[PDB]
Amino acid sequence: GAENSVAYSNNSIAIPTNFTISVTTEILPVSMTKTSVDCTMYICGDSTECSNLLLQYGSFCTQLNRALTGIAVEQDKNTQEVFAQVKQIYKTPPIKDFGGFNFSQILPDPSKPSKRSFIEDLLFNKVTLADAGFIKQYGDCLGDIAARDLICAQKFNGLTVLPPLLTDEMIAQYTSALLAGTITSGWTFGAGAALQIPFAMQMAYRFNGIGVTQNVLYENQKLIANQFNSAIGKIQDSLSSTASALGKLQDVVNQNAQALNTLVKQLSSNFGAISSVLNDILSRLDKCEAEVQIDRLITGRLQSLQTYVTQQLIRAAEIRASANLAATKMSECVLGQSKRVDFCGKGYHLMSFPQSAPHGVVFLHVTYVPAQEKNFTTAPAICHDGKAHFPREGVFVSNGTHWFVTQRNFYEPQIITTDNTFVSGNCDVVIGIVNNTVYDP
Amino acid sequence: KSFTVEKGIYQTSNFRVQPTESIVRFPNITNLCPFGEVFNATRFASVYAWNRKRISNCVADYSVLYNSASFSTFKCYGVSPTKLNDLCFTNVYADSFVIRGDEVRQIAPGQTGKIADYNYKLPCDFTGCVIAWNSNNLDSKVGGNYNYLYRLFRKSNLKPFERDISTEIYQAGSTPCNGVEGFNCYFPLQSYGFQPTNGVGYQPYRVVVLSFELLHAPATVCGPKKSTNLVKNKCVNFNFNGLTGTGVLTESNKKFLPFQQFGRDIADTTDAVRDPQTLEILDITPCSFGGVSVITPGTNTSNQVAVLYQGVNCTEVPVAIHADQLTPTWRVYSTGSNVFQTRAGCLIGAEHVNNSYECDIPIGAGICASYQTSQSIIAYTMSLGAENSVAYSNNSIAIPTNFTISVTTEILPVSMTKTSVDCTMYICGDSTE
Amino acid sequence: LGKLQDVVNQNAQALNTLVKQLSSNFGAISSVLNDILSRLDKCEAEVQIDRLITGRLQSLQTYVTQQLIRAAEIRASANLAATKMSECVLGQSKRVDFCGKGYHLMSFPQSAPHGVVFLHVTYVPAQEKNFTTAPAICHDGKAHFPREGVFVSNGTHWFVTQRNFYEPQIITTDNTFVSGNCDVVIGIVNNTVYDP
Amino acid sequence: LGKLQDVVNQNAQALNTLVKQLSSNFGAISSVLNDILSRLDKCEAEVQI
Ligand SMILES: *[C@@H]1O[C@H](CO)[C@@H](O[C@@H]2O[C@H](CO)[C@@H](O)[C@H](O)[C@H]2NC(C)=O)[C@H](O)[C@H]1NC(C)=O
Ligand SMILES: *[C@@H]1O[C@H](CO)[C@@H](O[C@@H]2O[C@H](CO)[C@@H](O)[C@H](O)[C@H]2NC(C)=O)[C@H](O)[C@H]1NC(C)=O
Ligand SMILES: *[C@@H]1O[C@H](CO)[C@@H](O[C@@H]2O[C@H](CO)[C@@H](O)[C@H](O)[C@H]2NC(C)=O)[C@H](O)[C@H]1NC(C)=O
Ligand SMILES: *[C@@H]1O[C@H](CO)[C@@H](O[C@@H]2O[C@H](CO)[C@@H](O)[C@H](O)[C@H]2NC(C)=O)[C@H](O)[C@H]1NC(C)=O
Ligand SMILES: *[C@@H]1O[C@H](CO)[C@@H](O[C@@H]2O[C@H](CO)[C@@H](O)[C@H](O)[C@H]2NC(C)=O)[C@H](O)[C@H]1NC(C)=O
Ligand SMILES: CCCCC/C=C\C/C=C/CCCCCCCC(=O)O
Ligand SMILES: *[C@@H]1O[C@H](CO)[C@@H](O)[C@H](O)[C@H]1NC(C)=O
Ligand SMILES: *[C@@H]1O[C@H](CO)[C@@H](O)[C@H](O)[C@H]1NC(C)=O
Ligand SMILES: *[C@@H]1O[C@H](CO)[C@@H](O)[C@H](O)[C@H]1NC(C)=O
Ligand SMILES: *[C@@H]1O[C@H](CO)[C@@H](O)[C@H](O)[C@H]1NC(C)=O
Ligand SMILES: *[C@@H]1O[C@H](CO)[C@@H](O)[C@H](O)[C@H]1NC(C)=O
Ligand SMILES: *[C@@H]1O[C@H](CO)[C@@H](O)[C@H](O)[C@H]1NC(C)=O
Ligand SMILES: *[C@@H]1O[C@H](CO)[C@@H](O)[C@H](O)[C@H]1NC(C)=O
Ligand SMILES: *[C@@H]1O[C@H](CO)[C@@H](O)[C@H](O)[C@H]1NC(C)=O
Ligand SMILES: *[C@@H]1O[C@H](CO)[C@@H](O)[C@H](O)[C@H]1NC(C)=O
Ligand SMILES: *[C@@H]1O[C@H](CO)[C@@H](O)[C@H](O)[C@H]1NC(C)=O
Ligand SMILES: *[C@@H]1O[C@H](CO)[C@@H](O)[C@H](O)[C@H]1NC(C)=O
């Protein structure tokens, strides 16, 4: 990266005088495809003799089905714990009098039949084969036999994709509830019932939270609002242009589809048998050698299924980790203001907004970034009349002529007074103290 | 694999359907095969000049051979002999010759000796079968037949199914003898002496090797079975050109090349067949369509259930499930009054309810089911929760005046059982071997 | 205590599945080593027993793999429990909904078979009242903002109140602070500020 | 720095176990492909391999 050398000195401080309000998009997978498998059909193409031979294994694919059902239940659990943080389905007021902040892009659009917002619509467009499962209805596999779609081969070999419990509309409704609570009630709708608060005052709370006084909001409200709106516009273009915006989700989709395709391809292996087709074996050999060849094939295909289930358990563990992270982010950044650094964006965290996405969630972290800075001459304390003065909040600063106190993250100089500072002992122990006079009102 | 099922929705294996009928469809050919020419021949060829005969447009009855001919050895590789009636053979060649009795063992894959290296070699990956019978009363005369010759010397062993009828003098020694006989170079072909009185191992044996390959090409030599009709749109035990399987056969649209009869998908199972009689194309599908999930309150509560079929259209459920092949206890669940078409699929056995409750048994796609009391199973779109609309205004604030001190229990697992395994005892029950 | 009982059940079920999987032939003539070793001589006993050994070793490998998955999950839960004990028992956590629904006061641990139980004691504001608010107060041309709390009105007079409890107190110099003139802030109202 | 050295050891041990597991017969006549391919003709070489 760019080599840099900060101009550190023992009495020089860089204080900001201006800021920016950034909006950072960041995307977490939450769930994956609730795959299910019929062991009998996959291993044996509904032939009686192979089924009879598979009968004496029995416990193996009982275990496999148990594992896959656990995975599916875990996926539903993941989605619920991420999105169903609350249960009171709040709705936005008809009036969007939010102090100049424009939420139309993220709030629901009632014109569309589905209540996805604009950004959620873009996100659902960016991921290609999200569903590719339960949507595929029979008859298409018998009507469009010419195309030879992968899903049809998966269905004919017992590999099905179960539908998620929460539909996209229901998840979007949860998201709308979270948004409405965030932008009307502040953080209080997580800690018990939802209160109400004017949005500008909620913003003032957040600014007071990140250690800058509330007044600079009121003094720069319109500007801040404009900045926020512009940031949203930048998101509305940034994820609209490129195609790899939602890579992390599309990769998950691809892994699941690829795994199923590898399984139906692995059906083509001999596994040491005379042929990979049960029908050839059962039409070319009498009972006993058919038993032994079919046993070889059964063991091989059961091994392939066990491999698939093991990889699915690995991937489900990873998705559960990501879903736990998403739940923590929704709890700590949507439902409240997080003091943890770089947990919810690059900069001091103001708020976050959730947006649904296919098999995942998207957080728009709105954050405060100090932008323009000025050098100043500082000193850790002030000696007035033999006693030392230290600031309660802020640091001592000088423009070259006079000294003031300033809050850490914004240049708001104000004259030295008794109430700005406090006194602790004589001024002959502290290093770097300077002389000045302290106004007493 | 237990009686007491608990409350929930379970994915269950497709045992409901059972086949009921068999279909045999063999080509309309009736010419009995030339058994007379390759078995009842006046004279066979010498082993070094073994005679190859194409065979096509046959019906391999081979019960006619039971009447007269008795075969000392009849070994079949790649096919179990009991199945030879249930098959159609594509590229059938008969390789006929005569040897002595002791060398009949050399007509087999992976053998070595005079016959297996210098005269007649079979490949390792040999599909086909070998017949040999003693012929002392035909191919041996007093004084000894010398019409049967074998190649005694060769510089290198033969490749499979390779003939070598050269008669150049074999230079055994290191001095070339320029095309004449004498010392240290011999005439390679030596004549069997088949007296009618010598031992069994020096008695002439006639051998025919039938070489063919199976279930990959248009088969012209068919078995002696009797064809039946074609039952489509119903899952049957089909036997097409010996390819024996079970499934539903339907019409299709594939541009098969003239030299192809079987089509295979990515899984390599056969999917497209060409009917031998009427040169059309058929597609084979399974008759367990796929997911059939069963929804139930757990036993110790009741014994009623519902059934979801994933992805089917509620109109076409009975044909995809093949309800006509099922018992009435299944046909009640195939279709009834309690039809519901979810985007997850078709649900039968529970009445749809326009209300919305926080739900017990999830089904999918926003649908849940529960066993309510009207003591049956209901299905509904699950309720997200209480709709609310906070009364936001730009100068109104809700401040609390009182509080509560709640205590919330929440439970985390920390450890699990420290299991240990002795591999030797588990795998081997303390047996030494 | 479902979450613990499920763990117990998974471990027991896994072991039961293993001893049940001992009953499989794995392509051998029988699933019993004694039958094989009493019906066959050396060489075919070797090959049948090798088939059985490979099958049972595969079953054991499957068991160990599933145990590793489950142990990873338990380690994740144990790391979460350690973090909760550190951040909520040993201290007061500001993270929202980490240690109960509401503002976190404390937590108490309790042991349990193969797990831990946290009693999170938390503060939940219960009864609320509407009020007319304003972000600031213009006294004599300058704007007044509260240090801690928000400006509130019951309809007649204005007070400052801490965020999470209605404790109104009269406007004074020490309750508020001044920043510039009162012609830039939106929503400011007029009132008088007591000076002691 | 045990926690890191253990990771290193696990990776090295895993690779060593793999190259040691190359020495198993797995029910074949021998664990060496060269022995199998020099003692048997095509078909039984196919099945052993
Ligand atoms: C702080 O930064 C903002 C820009 O991020 C400045 O606002 C812009 O100022 C220029 C000229 O004054 C205008 O042309 C722009 O229209 C303003 N941007 C917006 C979004 O309104 C602002 O002037 C800076 N404040 C200080 C004290 O320097
Ligand atoms: C919030 O931002 C949008 C711009 O993205 C403002 O303009 C709307 O843009 C959309 C799509 O371009 C149109 O469907 C709307 O008709 C536009 N609004 C109007 C009044 O025409 C939108 O106005 C902004 N919201 C507010 C309250 O100002
Ligand atoms: C700050 O002010 C005090 C007194 O005004 C200074 O203290 C004197 O410094 C001179 C420097 O030589 C000494 O000669 C005196 O003896 C000191 N008198 C006392 C009472 O301390 C002090 O030096 C000043 N410090 C700075 C950084 O300006
Ligand atoms: C096929 O014909 C070739 C050529 O005659 C044979 O290869 C030669 O065999 C002789 C005797 O072993 C050698 O002296 C030559 O060096 C070989 N020439 C080449 C180019 O290989 C070959 O042995 C014959 N194949 C069979 C199965 O008989
Ligand atoms: C708060 O008080 C000030 C002065 O008492 C008001 O300012 C005057 O408002 C009237 C309204 O028409 C104007 O005619 C005067 O020109 C204003 N004088 C000055 C010095 O500003 C102010 O309007 C009051 N604001 C509220 C919300 O009550
Ligand atoms: C001196 C005795 C032999 C010493 C060498 C021992 C073993 C290796 C040679 C093995 C071949 C044995 C003779 C087989 C002859 C061909 C038989 C046939 O194909 O018809
Ligand atoms: C502060 O001083 C250093 C060196 O004098 C200089 O490099 C730096 O640019 C100054 N900071 C700003 C914001 O100008
Ligand atoms: C520094 O601050 C004082 C305070 O009034 C001001 O008078 C002076 O002009 C300022 N000087 C510079 C260089 O900013
Ligand atoms: C700060 O650094 C300078 C030289 O780099 C030194 O002269 C000065 O004494 C230092 N300030 C203090 C309080 O020590
Ligand atoms: C065979 O021959 C006739 C004429 O090609 C054809 O119509 C018939 O369907 C075929 N099958 C049988 C059993 O005759
Ligand atoms: C073969 O020959 C014998 C007598 O020569 C005769 O009885 C028999 O029917 C013939 N069998 C065949 C298949 O031609
Ligand atoms: C099971 O049956 C017994 C006796 O009827 C009853 O006490 C118990 O509550 C039942 N438990 C469940 C889960 O149904
Ligand atoms: C099949 O499902 C579709 C819904 O997309 C429906 O329009 C159609 O009517 C159904 N087919 C029949 C025969 O009902
Ligand atoms: C349920 O809602 C549908 C659609 O409005 C309607 O057709 C049906 O009559 C309703 N049934 C009941 C019992 O309310
Ligand atoms: C506050 O005002 C709204 C509408 O005037 C009302 O619905 C709500 O009940 C009020 N809040 C309380 C605690 O009464
Ligand atoms: C509002 O607060 C003032 C402060 O004294 C009080 O006098 C008045 O009675 C209160 N009015 C209402 C409606 O609460
Ligand atoms: C608050 O909303 C009302 C109408 O909804 C509006 O008249 C009023 O001007 C708004 N308050 C401010 C400070 O803009």
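Residues displayed in chain A correspond, in order, to Swiss-Prot positions 700-1140.
The deposited model was determined using electron microscopy, 3.2 Å.
From the backbone N, Cα and C atoms, a Cβ is placed for every residue, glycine too.
Quoting Swiss-Prot on the natural variant A:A701 to V: In strain: Beta/B.1.351, Iota/B.1.526. Taking all protein chains in view, 3 other C-beta atoms sit within 10 angstroms of the C-beta of A:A701 (variant position).
For A:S704 to L, Swiss-Prot lists a natural variant annotated as follows: In strain: Omicron/BA.2.12.1. In three-state terms derived from DSSP, A:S704 (variant position) belongs to neither a helical nor a strand segment and is classed as coil. Counting every protein chain shown, the number of other Cβ atoms lying within 10 Å of the Cβ of A:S704 (variant position) is 5.
Annotation of the natural variant A:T716 to I in Swiss-Prot: In strain: Alpha/B.1.1.7. According to its DSSP assignment, A:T716 (variant position) is in a strand.
Taking Cβ-Cβ distances under 8 Å and a sequence gap of 6 or more within the same chain, A:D796 (variant position) has no neighbours at all. Annotation of the natural variant A:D796 to H in Swiss-Prot: In strain: B.1.1.318; the original residue is retained in the structure shown.
In three-state terms derived from DSSP, A:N856 (variant position) belongs to neither a helical nor a strand segment and is classed as coil. For the natural variant A:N856 to K, Swiss-Prot gives this note: In strain: Omicron/BA.1. The structure shown keeps the original residue.
Counting only residues at least six positions away in the same chain, the Cβ atoms of A:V785, A:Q787, A:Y789, A:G880, A:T881, A:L894, A:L1034 sit under 8 Å from the Cβ of A:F888 (variant position). Swiss-Prot documents A:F888 to L as a naturally occurring variant and attaches the note In strain: Eta/B.1.525.
What Swiss-Prot says about the natural variant A:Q954 to H is this: In strain: Omicron/BA.1, Omicron/BA.2, Omicron/BA.2.12.1, Omicron/BA.2.75, Omicron/BA.4, Omicron/BA.5, Omicron/BQ.1.1, Omicron/XBB.1.5, Omicron/EG.5.1. Long-range Cβ neighbours of A:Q954 (variant position) (same chain, at least 6 residues apart, Cβ-Cβ under 8 Å): A:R1014. Look at A:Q954 (variant position): DSSP puts it in a helix.
Here Swiss-Prot notes a natural variant, A:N969 to K, with the remark: In strain: Omicron/BA.1, Omicron/BA.2, Omicron/BA.2.12.1, Omicron/BA.2.75, Omicron/BA.4, Omicron/BA.5, Omicron/BQ.1.1, Omicron/XBB.1.5, Omicron/EG.5.1. DSSP assigns A:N969 (variant position) to coil in the three-state reduction, outside any helix or strand. Sequence-distant neighbours of A:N969 (variant position) (same chain, six or more apart, CB under 8 Å from its CB) are A:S975, A:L996, listed in sequence order.
Record note (Swiss-Prot), natural variant A:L981 to F: In strain: Omicron/BA.1. The unchanged residue is displayed. Around A:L981 (variant position), the same-chain residues at least 6 positions away in sequence with a Cβ under 8 Å from its Cβ are A:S746, A:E748, A:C749, A:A989, A:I993.
Secondary structure from DSSP puts A:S982 (variant position) in a helix. Swiss-Prot documents A:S982 to A as a naturally occurring variant and attaches the note In strain: Alpha/B.1.1.7.
In Swiss-Prot, the entry for natural variant A:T1027 to I states: In strain: Gamma/P.1. The structure shown retains the original residue. DSSP gives A:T1027 (variant position) a helix state. Around A:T1027 (variant position), no same-chain residue six or more apart in sequence has its CB under 8 Å from its CB.
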Argmin Cα dist to A:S982 (variant position) over the variant positions A:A701, A:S704, A:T716, A:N856 returns A:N856
If you compare CA-to-CA distances from A:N856 (variant position) to each of the variant positions A:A701, A:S704, A:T716, which comes out shortest?
A:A701
Distance check, please: Cα of A:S704 (variant position) against Cα of A:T716 (variant position), rounded to an integer number of angstrom.
22
Cβ-Cβ distance under 8 Å, sequence separation of 6 or more, same chain as A:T716 (variant position); the residues meeting this, in order, are A:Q1071, A:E1072, A:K1073, A:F1109, A:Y1110
Of A:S704, A:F888, A:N969, A:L981, chain C-adjacent variant positions (C-beta under 8 angstroms)
none
Among the variant positions A:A701, A:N856, A:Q954, A:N969, A:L981, A:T1027, which sit with their Cβ under 8 Å from a Cβ of chain B?
A:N856, A:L981
Would you mind checking how many other C-beta atoms are within 10 angstroms of the C-beta on A:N856 (variant position)?
23
According to DSSP, which kind of secondary structure is A:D796 (variant position) found in, if we only use helix, strand and coil?
coil
Enumerate in sequence order the variant positions A:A701, A:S704, A:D796, A:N969, A:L981, A:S982 whose Cβ-atom distance to ligand 5 is under 6 angstroms.
none
